[PDB]
Amino acid sequence: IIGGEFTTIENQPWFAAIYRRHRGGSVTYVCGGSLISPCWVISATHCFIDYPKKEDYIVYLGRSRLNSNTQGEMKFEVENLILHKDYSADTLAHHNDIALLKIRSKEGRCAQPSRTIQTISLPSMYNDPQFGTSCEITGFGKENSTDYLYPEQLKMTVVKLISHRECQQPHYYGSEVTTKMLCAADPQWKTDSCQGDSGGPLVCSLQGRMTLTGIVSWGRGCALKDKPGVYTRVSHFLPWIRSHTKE
Ligand SMILES: C[C@H](NC(=O)[C@@H](CO)NS(=O)(=O)Cc1ccccc1)C(=O)NCc1ccc(NC(=N)N)cc1
């Protein structure tokens, strides 16, 4: 997250931190995610496409820091890793960048609710916030494009939704952005999501209710003028979400 402020998991209780186990013994951070139900975390496919081995992943809930433990945190294994079959990456655009992770503790249980672990609501069919609406994003991603390290403390910021028409302009992203995607940015281009924030939530207040409106997917650079962050439009993948989370 470029700009914004440091926050704690108590303020983003649905945020899930996903790590990858390595050949040696070390564990590195992969992407963000959101808990949509006790047993399901939603993220982005580009995070796992190169290593689709579910056993290499660890999911942490209730965690405020990257490389250290937080009181009340819970560790989970990945029971099932569901990637979207029509995922593809072009010059800039990442299509159908959405993934589902079924989690389970070593005891074979799903997440238990607490002050630091809560679920986030999914949107209604084709019901997205009006453009110009302020939404929040959370992540452990880079604070600056020139950084090679991620921040140790969770961060958050507020961005505004941009219309498909404006984002489709020549100086923005042109025809690369589709209706299955949502653009969001800071009107002053000072705050934005960046590398490492992938898979994280774009949360918007829809009729007094906190809703998972998007998933951090892609963008040209970070915090650059006329180059908004692009998010996977969650409301369009509800049928896909429902069909894969049943049984
Ligand atoms: C895998 C994906 N790739 C890209 O977004 C590529 C185009 O496919 N663009 S990029 O190389 O400019 C991303 C980037 C930005 C800064 C440093 C390293 C990489 C990605 O990095 N997603 C996370 C990500 C999401 C949004 C942004 N940009 C933004 N909010 N303006 C920056 C990064």
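Numbering of chain A is taken from Swiss-Prot, so the residues present carry the numbers 179-425, in order.
So how was this one determined? The header says X-ray crystallography, 2.0 Å.
Just so you know, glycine gets a Cβ as well, placed from its N, Cα and C.
What Swiss-Prot lists as active site, charge relay system is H224 (among others). Under the three-state DSSP scheme, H224 (active site, charge relay system) falls in the helix class. For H224 (active site, charge relay system), the count of additional Cβ atoms within 10 Å of its Cβ stands at 24 [all protein chains shown].
Feature annotation from Swiss-Prot assigns active site, charge relay system to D275 (among others). Residue density at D275 (active site, charge relay system): 29 other Cβ atoms are found within 10 A of its Cβ, drawing on all protein chains shown.
In Swiss-Prot, a mutagenesis experiment is listed as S323 to E, annotated with the note Abolishes phosphorylation, proadhesive function and ability to induce chemotactic response; when associated with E-158. Long-range C-beta contacts of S323 (mutagenesis position), restricted to its own chain and to partners at least six residues apart, with a cutoff below 8 Å, comprise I180, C372, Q373, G399, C400, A401. A coil conformation is recorded for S323 (mutagenesis position) in the three-state DSSP classification, outside any helix or strand.
Under the three-state DSSP scheme, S376 (active site, charge relay system) falls in the coil class. For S376 (active site, charge relay system), the same-chain residues 6+ apart in sequence whose C-beta sits under 8 angstroms from its C-beta are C209, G210, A222, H224, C225, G319, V394, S395. The active site, charge relay system feature in Swiss-Prot is assigned to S376 (among others).
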